[PDB]
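Asks: The structure's right below; bear with me while I get my questions together.
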Amino acid sequence: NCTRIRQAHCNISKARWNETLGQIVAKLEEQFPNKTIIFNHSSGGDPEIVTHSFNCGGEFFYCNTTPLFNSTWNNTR
Amino acid sequence: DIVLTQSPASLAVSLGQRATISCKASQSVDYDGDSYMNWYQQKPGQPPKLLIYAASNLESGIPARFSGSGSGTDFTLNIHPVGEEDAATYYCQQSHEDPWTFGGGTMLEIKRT
Amino acid sequence: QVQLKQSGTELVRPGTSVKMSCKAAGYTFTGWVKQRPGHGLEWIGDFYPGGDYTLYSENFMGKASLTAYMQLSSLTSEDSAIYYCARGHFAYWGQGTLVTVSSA
Amino acid sequence: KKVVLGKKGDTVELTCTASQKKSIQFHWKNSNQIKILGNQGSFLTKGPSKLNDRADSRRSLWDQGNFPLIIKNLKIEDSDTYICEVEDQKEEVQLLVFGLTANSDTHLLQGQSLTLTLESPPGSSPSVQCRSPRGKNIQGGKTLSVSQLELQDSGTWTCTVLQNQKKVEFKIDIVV
């Protein structure tokens, strides 16, 4: 839920995102079990691809979701 | 080039009153319903700050007191009510086409006791 | 947050070329303006990194050669003024660099 | 195999070939299978590679059947084979980046000697073919030196660098 004039705030409930992230990482482990999975942020490019974008109510929202894919992951949280 | 003429050269408005500045263009600027005019405010020791863009919309962080009206080759920047902080030089610029020209400027003086 | 930062104050001699720089942050790196007393604001030109496209006003051909950078050649007393960097699409302008063209 | 020669600081444009004239997906990869730029439809992304900030393209000409790879501020460290992957082909090209200059920046006199410094990319054998307005067309390997440096030697000497039948010109600073 993201709401708000060049400033707005989006909401992410970590309590429900952690479960999905754990399932996805566990499934990925099967393909390359010998590897250590590490997440990070985008490598740069167009402003419409590096940072999250959406079209809501006639507005072209660009939200920077870096603090969700940089953290590394392992068998434990 | 598109020539912009501002009026008045100098304006004095009492605190809280309405300040209106007109800007005229040598050529029509409307492009099927939109006007690509810009209005900027400048104070000593600071760079120009975008007050109005698109000729009818409020820039982020700009108080709603600032507003714009008009069309064709006649546009008006309106400040109401005027405050002490409003003391600045207002410039009208055209984004209708290149070369991108600028207005002659208009100083706003907060007339007080 | 869209942020632009220009270099410090500059003092150069006439007839030479002086190069200024403007840094950026908070957005993708890939506009220049002159303010002189009694003149208001004059938009110098526009450039585009990642391809280095050029665009000038009629009174800037051969006078300027533009992290982005600007280089003004054939400096004269008229060029003594403050200059602003503004990333084009001008959402934000630089704080301002004061350039003084004099041999003193 | 296409080969290009840089000047260690200039720009380079890596161009592929196509016939379908629709700007189909494309990629650039080094000899180690490392992505530098990227295409996802019509956008332009830059992969987590050492050349993230140097890669460039001509987007407006994508629909015309070209994908030149513009790189600014060429450096010797970036010399590696790159592959064009438009549809199903692995077209490969190579870049050789080096730098030719002189040791004595400004301090020079009449009757003195001159020496040149060449830093070729790792794994190359450039040849220095000097050319001078006075007729001093010195020929030699990567490193060349001049035993005489007088007033008559005024002007920048163009010691070209040639290898694999590909040659690039350069200039030599001479102040006396």
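Residue numbering in chain D adheres to Swiss-Prot, whereby the residues present occupy positions 26-201 in order.
If you're wondering, the header gives electron microscopy, 3.9 Å.
The backbone N, Cα and C atoms fix where each Cβ goes, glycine too.
In case it helps, Swiss-Prot gives these features for our protein:
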{"type": "DOMAIN", "residues": "D:26-125", "note": "domain 'Ig-like V-type'"}
{"type": "MUTAGEN", "residues": "D:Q65 to Y", "note": "Increases the affinity for MHCII; when associated with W-70; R-85 and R-88"}
{"type": "MUTAGEN", "residues": "D:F68 to I", "note": "Abrogates the interaction with MHCII and T cell activation"}
{"type": "MUTAGEN", "residues": "D:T70 to W", "note": "Increases the affinity for MHCII; when associated with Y-65; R-85 and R-88"}
{"type": "MUTAGEN", "residues": "D:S85 to R", "note": "Increases the affinity for MHCII; when associated with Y-65; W-70 and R-88"}
{"type": "MUTAGEN", "residues": "D:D88 to R", "note": "Increases the affinity for MHCII; when associated with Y-65; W-70 and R-85"}
Asks: Can you tell me the three-state DSSP label for D:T70 (mutagenesis position)?
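Replies: The residue in question, D:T70 (mutagenesis position), is strand (DSSP, three-state).
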Asks: Run a quick check on D:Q65, D:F68, D:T70, D:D88: which of these mutagenesis positions have any Cβ-Cβ distance to chain A under 8 Å?
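Replies: Near chain A: D:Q65, D:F68, D:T70.
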Asks: Enter the number of other CB atoms within 10 angstroms of the CB of D:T70 (mutagenesis position).
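Replies: So the Cβ neighbour count for D:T70 (mutagenesis position) comes to 17.
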Asks: Can you check which residues sit near D:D88 (mutagenesis position), meaning Cβ under 8 Å from its Cβ, same chain, 6 or more apart in sequence, and list them in order?
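Replies: D:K46, D:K47, D:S48 - these are the non-local Cβ neighbours of D:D88 (mutagenesis position), listed in sequence order.
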Asks: Give me the Cα-Cα distance between D:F68 (mutagenesis position) and D:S85 (mutagenesis position), rounded to a whole Å.
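Replies: On Cα coordinates alone, these residues lie 11 Å apart.
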Asks: Helix, strand, coil: count each for the residues of the domain 'Ig-like V-type' (D:26-125), based on DSSP.
Replies: 9 helix, 33 strand, 58 coil
Asks: Measure the Cβ-based neighbour count of D:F68 (mutagenesis position), defined as the other Cβ atoms within 10 Å of its Cβ.
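Replies: Excluding its own Cβ, D:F68 (mutagenesis position) sees 14 Cβ atoms within 10 Å.
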Asks: Among all protein chains shown, how many Cβ atoms are found within 10 Å of the Cβ of D:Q65 (mutagenesis position), not counting that one?
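Replies: If we count other Cβ atoms within 10 Å of D:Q65 (mutagenesis position), we arrive at 11.
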Asks: How many Å lie between the Cα of D:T70 (mutagenesis position) and the Cα of D:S85 (mutagenesis position)?
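Replies: Taking the Cα atoms only, D:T70 (mutagenesis position) lies 16 Å from D:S85 (mutagenesis position).
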